[PDB]
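Report on the structure given below.
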Amino acid sequence: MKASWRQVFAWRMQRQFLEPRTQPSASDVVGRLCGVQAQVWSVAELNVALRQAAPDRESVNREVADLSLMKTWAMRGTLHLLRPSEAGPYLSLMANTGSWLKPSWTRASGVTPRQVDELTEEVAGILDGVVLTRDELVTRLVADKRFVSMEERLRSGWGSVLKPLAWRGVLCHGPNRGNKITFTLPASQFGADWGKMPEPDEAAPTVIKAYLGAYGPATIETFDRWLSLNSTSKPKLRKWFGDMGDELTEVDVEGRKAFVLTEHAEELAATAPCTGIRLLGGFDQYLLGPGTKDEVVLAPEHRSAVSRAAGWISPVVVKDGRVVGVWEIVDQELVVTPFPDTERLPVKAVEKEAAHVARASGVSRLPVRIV
């Protein structure tokens, strides 16, 4: 079949609870979006709240509190919100990349593959039904003879060393102790909601299904870029997609051959081309799904305005499905900065979005300035 990009954009925005507007729970949003980047917590709250007809940013904190959401390291090694019952397949595929097996990882971390296995085992035992800060956990570890020589390596580079453990499912965030972050065992925290982790082969079709269900149609390259910055074996990827067979449909999207779920093929073909304005927070999944690199969404000459140093992903103005500018809250005003070659933004449409963002931010009003 054929489809236009504006069809695809409209369909994606329907799947991602952007247009039309409904009132999904935080778990519904996180589940649908295949996770939400949560390194900056305020940004994760906003991106869920903006996907609710009546923005409810505290829904994230509440559902984290009642343990219907987990925080751990997943895609591309970054901190994600995930539904605990859905986390398995995602994590299994990350472990499959075996990033920590590379000599370069060993040289940087100061931890051997043998030692990663030992840490996996020991951390799982320490955190079983136990909540510890980083320092508390590291202190427990170095009491061990296998790890006493590693104390310096573990403290300074904990952020890197913990990721294989997260991917293997032996650690995740516990409840915050005041302002400090804690770690615990997923199995003990989530109980019957924590399923046994699948092998990568059985997990792959689940992850691919979930991905295409929000960010389809897409290529294999685009999928693995989102998953792991293209770290997966390419022959393995070919088999994963191939074994799904007619569960997938090939779509010619204005020249680009891509895969969509067959169950969504007819729906996509009937979707009207994307129209309208949408104001998305920073690090939004609408962008990160297909990737900021995708030139049909974001023009290459304007990419540096969105994706900046230290991995900053700006809030974006989306018009007809394409990124046409950025925005920022300054002095409790919503300041919009369109790109030079961007069409004149209808002020009333922007102001309506600002009111939606205002509610999602927990403030009464956000005056608009277009710069």
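Cβ coordinates come from backbone N, Cα and C, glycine included.
Reduced to three states, the DSSP call for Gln37 (mutagenesis position) is strand. The Cβ of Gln37 (mutagenesis position) lies under 8 Å from the Cβ of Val43, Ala44, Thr78, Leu79, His80, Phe283, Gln285, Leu288, each of these being in the same chain and 6 or more residues away along the sequence. One mutagenesis experiment named in Swiss-Prot is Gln37 to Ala, and its note says Abrogates d7mG excision.
Taking all protein chains in view, 13 other C-beta atoms sit within 10 angstroms of the C-beta of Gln39 (mutagenesis position). Recorded in Swiss-Prot as a mutagenesis result, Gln39 to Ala carries the remark: Abrogates d7mG excision.
Record note (Swiss-Prot) on the mutagenesis of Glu45 to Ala: No effect on base excision activity. Neighbour list (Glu45 (mutagenesis position), Cβ cut-off 8 Å, at least 6 residues apart, same chain): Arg57, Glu58, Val60, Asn61. According to DSSP, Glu45 (mutagenesis position) sits within a helical segment.
Quoted from Swiss-Prot, the note attached to the mutagenesis of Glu221 to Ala states: No effect on base excision activity. The Cβ neighbour count for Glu221 (mutagenesis position), using a 10 Å radius over every protein chain in view, is 13. In the three-state DSSP assignment, the secondary structure recorded for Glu221 (mutagenesis position) is helix.
Cα of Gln39 (mutagenesis position) to Cα of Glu221 (mutagenesis position): a span of 25 Å.
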